[PDB]
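> Structure below; questions to follow.
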Amino acid sequence: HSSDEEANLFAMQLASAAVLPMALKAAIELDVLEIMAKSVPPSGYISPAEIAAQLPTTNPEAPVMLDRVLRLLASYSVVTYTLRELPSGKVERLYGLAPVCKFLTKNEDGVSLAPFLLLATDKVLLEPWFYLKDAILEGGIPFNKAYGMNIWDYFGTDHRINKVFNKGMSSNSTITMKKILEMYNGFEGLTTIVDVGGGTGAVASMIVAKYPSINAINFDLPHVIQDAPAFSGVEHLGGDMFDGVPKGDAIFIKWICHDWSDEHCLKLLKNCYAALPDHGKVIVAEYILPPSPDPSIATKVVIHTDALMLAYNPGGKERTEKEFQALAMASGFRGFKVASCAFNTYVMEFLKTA
Amino acid sequence: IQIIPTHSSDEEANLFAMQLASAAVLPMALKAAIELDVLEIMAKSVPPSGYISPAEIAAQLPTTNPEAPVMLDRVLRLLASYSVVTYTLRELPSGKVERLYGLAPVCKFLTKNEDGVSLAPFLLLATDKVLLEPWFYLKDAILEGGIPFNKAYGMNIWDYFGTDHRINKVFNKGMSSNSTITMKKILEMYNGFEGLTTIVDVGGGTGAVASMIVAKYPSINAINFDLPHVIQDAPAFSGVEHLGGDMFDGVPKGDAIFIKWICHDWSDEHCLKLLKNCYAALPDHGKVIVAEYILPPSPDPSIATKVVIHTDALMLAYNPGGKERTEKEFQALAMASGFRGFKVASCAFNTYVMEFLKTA
Ligand SMILES: Nc1ncnc2c1ncn2[C@@H]1O[C@H](CSCC[C@H](N)C(=O)O)[C@@H](O)[C@H]1O
Ligand SMILES: Nc1ncnc2c1ncn2[C@@H]1O[C@H](CSCC[C@H](N)C(=O)O)[C@@H](O)[C@H]1O
Ligand SMILES: COc1cc(/C=C/CO)cc(OC)c1O
Ligand SMILES: COc1cc(/C=C/CO)cc(OC)c1O
């Protein structure tokens, strides 16, 4: 029918679906979205030739090649567009920023999700996808099949991707934690907080900024900590969390549990229980898997991240709120609180006492 | 109506940026599903309910990996979120809920039909490592000029396919399966091949289209013309004469020349050179039959438009000046190469069939 026509066209759209994130990657790497944000008012539009005039190029085709990339981004509403008729009767397009561009260009604090997109579309993280069929048939982890070691060991050998990853995570966490800290009061009154797997320390620096008397420890692998900027109030410390974690009044773990199997999460969580005082807690910041494969963007983000963990991590996966309760119970915690949520990230507390 | 920025609108904007960041997971997970034969296993193995569990799928894979079922479930859950497959939920003994899966309407074109073809080989082409590589050179092409594919490989795509036998095969089969489906539909509706003595398919690939034309019109002389490395492989279809060459030098003579998905591979200058060659290869009453997408008036959100604009982005990555064109632009190419008549004759699956008529 028109029915068969629609099914065929959707199949073609799926086949070429990687054109969208790769076009967007090129637009971000060329600084297009920043040039648009600084060159016209928030509600205005700019031509591809005026954008290209701010790139360091003499390529006569740069305007049309940008138009082609921007038209693909416009079709998905990543940028806005308006049409302007030409004397020939042909029409050209001028482009503006759509609401998603607020998160793809630097905000008042100089952060966005653009480094996160540059991480997600890096050649290094695309390669494991070619080994997913093998891992399903033969066992194993697609990343390890591509690289011969686990991802964190690999990042300790490839300095470029270590920095790309750490910056991707730091920028994404800055945006999420800025929102959580406006709503969540669970750090108030702590003497010491430990960010286990804290990366380059962005979250711990924001906690100490909000609560200047808190003593904060940012704990991660030593190839990450070596790149961590100094921040007043934060002590950076290298190590392996599965051997033990630093003591504190609370331990914060953001996007750690979803990297690991249930068994490895229990080992880590018991190390955290051992590190806390009797009345201490673990503050767990993670997505929560929805109950069905619904088409919403928020659910797609979680299920995309579940698929990433499948490709990258040994046993990592997304979990439901009950599955998080089960991890807390089996590692000895007695209370469980869903305390706040921001950009899909829920903040749960695993309380040693209830 | 103006949407006033709020917490709620900022959540949706943030999440769409995260979805974009990881959007390649969808075609790469669908690639793995197809390579594992999961959609074919589902099509052939429905219980009479029409829904199958990941364990039941896994049981049919050449595997003894006991994590295969849960791995499949996770892949299928991403596919189901995008309506590539369907699901149903069933409550387990422990009170946990399991998913069972079914084929969604798109799967009619991702599994073999009655003629044994689908768009599955096209998806394997589009997601092949070789064709993902040029995307890392897109920013370079914009800043330096040139072609992302040539920056990755040090030669043009056709030259590269002549050096890499595995990808040449993957490409020729992706195109022949796709073109078989579209051509079957065009041949039901379009009458322009009737009464021709000789048809030349220029850039015909392995010749699937020429073989369809002669099957329908057994009195026609059919020539399949392409590069020697494509022709070498090509099935010896009854009634098709294969000829290797380079179309920019010239093309075989015929009453009509058919070019499907050729113009969109090449710059305007290249197209003018090709279409002048065609003009010279035709009798006075001859025509070029051109099967291509047509760019819509605006970058609207429809799937049909998106397909054309995805293909425009594929041509930017792969091809020497290739791009999608509007009907007015195809008309301008026809006039600029000497043709006096132009008509849009038919359309199937977004592919329009245009005729460039030597005499109007
Ligand atoms: N065995 C281990 N000990 C300590 N940290 C580890 C680890 N294995 C992995 N990690 C760290 O776990 C972090 C996971 S990514 C999450 C980073 C940060 N919490 C955020 O949300 O931005 C990485 O920084 C990684 O280096
Ligand atoms: N210079 C040239 N002369 C002849 N054919 C060429 C050519 N350069 C590229 N091609 C061919 O152009 C075809 C483009 S792909 C489209 C193939 C076929 N018409 C279909 O629609 O299925 C390929 O088969 C390629 O080898
Ligand atoms: C492997 O560690 C992670 C990798 C990735 C992979 C990012 C590439 O899209 C994402 C994460 O949070 C979503 C992680 O904790
Ligand atoms: C190199 O020429 C083509 C490449 C491609 C690339 C297919 C991979 O998505 C598609 C075509 O028709 C759509 C072409 O004529």
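Following Swiss-Prot, chain A shows residues 15-368, kept in their order.
Recorded method is X-ray crystallography, 1.8 Å.
Backbone N, Cα and C define each Cβ position, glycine as well.
Sharing the feature lines straight out of Swiss-Prot:
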ACT_SITE  A:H272  active site, proton acceptor
BINDING   A:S187, A:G211, A:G212, A:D234, A:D254, A:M255, A:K268  S-adenosyl-L-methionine binding site
MUTAGEN   A:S102 to D  No effect on substrate preference
MUTAGEN   A:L140 to M  No effect on substrate preference; when associated with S-142 and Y-144
MUTAGEN   A:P142 to S  No effect on substrate preference; when associated with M-140 and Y-144
MUTAGEN   A:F144 to Y  No effect on substrate preference; when associated with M-140 and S-142
MUTAGEN   A:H173 to P  No effect on substrate preference
> Which ones, of the recorded positions A:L140, A:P142, A:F144, A:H272, are Cβ-proximal to chain B (under 8 Å)?
A:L140, A:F144
> Reduced to three states, what secondary structure does DSSP give A:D254 (S-adenosyl-L-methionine binding site)?
coil
> Taking the residues the record says bind S-adenosyl-L-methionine (A:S187, A:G211, A:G212, A:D234, A:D254, A:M255, A:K268), how far apart in Å are the two Cα atoms that sit farthest from each other?
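Result: 21 Å between the two most distant Cα atoms.
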> Using a 10 Å cut-off, grab the number of neighbouring Cβ atoms around the Cβ of A:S102 (mutagenesis position), all chains included.
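Cβ-Cβ neighbours of A:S102 (mutagenesis position) within 10 Å number 8.
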> Cβ neighbours within 10 Å, counted over all protein chains: which one of the binding-site residues A:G212, A:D234, A:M255, A:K268 has the most?
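The most densely surrounded of these binding-site residues is A:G212.
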> Within its own chain, what residues at least 6 apart in sequence put their Cβ under 8 Å from the Cβ of A:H173 (mutagenesis position), listed in sequence order?
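Set apart from A:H173 (mutagenesis position) by at least 6 residues yet with Cβ under 8 Å, there are none.
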> Given A:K268 (S-adenosyl-L-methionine binding site) and A:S102 (mutagenesis position), what distance in Å do their CA atoms have, once rounded to a whole number?
56
> Can you grab the distance from A:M255 (S-adenosyl-L-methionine binding site) over to the residue listed as 'active site, proton acceptor'? Cα atoms, rounded to a whole Å.
15
> With Cβ-Cβ distance below 8 Å and at least 6 positions apart along the chain, what are the contacts of A:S187 (S-adenosyl-L-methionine binding site)? List them in sequence order.
A:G213, A:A216, A:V217, A:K268, A:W269
> With Cβ-Cβ distance below 8 Å and at least 6 positions apart along the chain, what are the contacts of A:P142 (mutagenesis position)? List them in sequence order.
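The list for A:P142 (mutagenesis position) reads A:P156, A:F157, A:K159, A:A160, A:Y161, A:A325, A:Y326, given in order along the sequence.
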> A:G211 (S-adenosyl-L-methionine binding site) has how many other Cβ neighbours within 10 Å of its own Cβ?
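If we count other Cβ atoms within 10 Å of A:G211 (S-adenosyl-L-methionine binding site), we arrive at 23.
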> Compared by Cα position, which of the recorded positions A:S102, A:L140, A:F144, A:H272 is the closest one to A:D254 (S-adenosyl-L-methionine binding site)?
A:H272
> According to DSSP, which of helix, strand or coil covers A:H272 (active site, proton acceptor)?
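DSSP assigns A:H272 (active site, proton acceptor) to helix.
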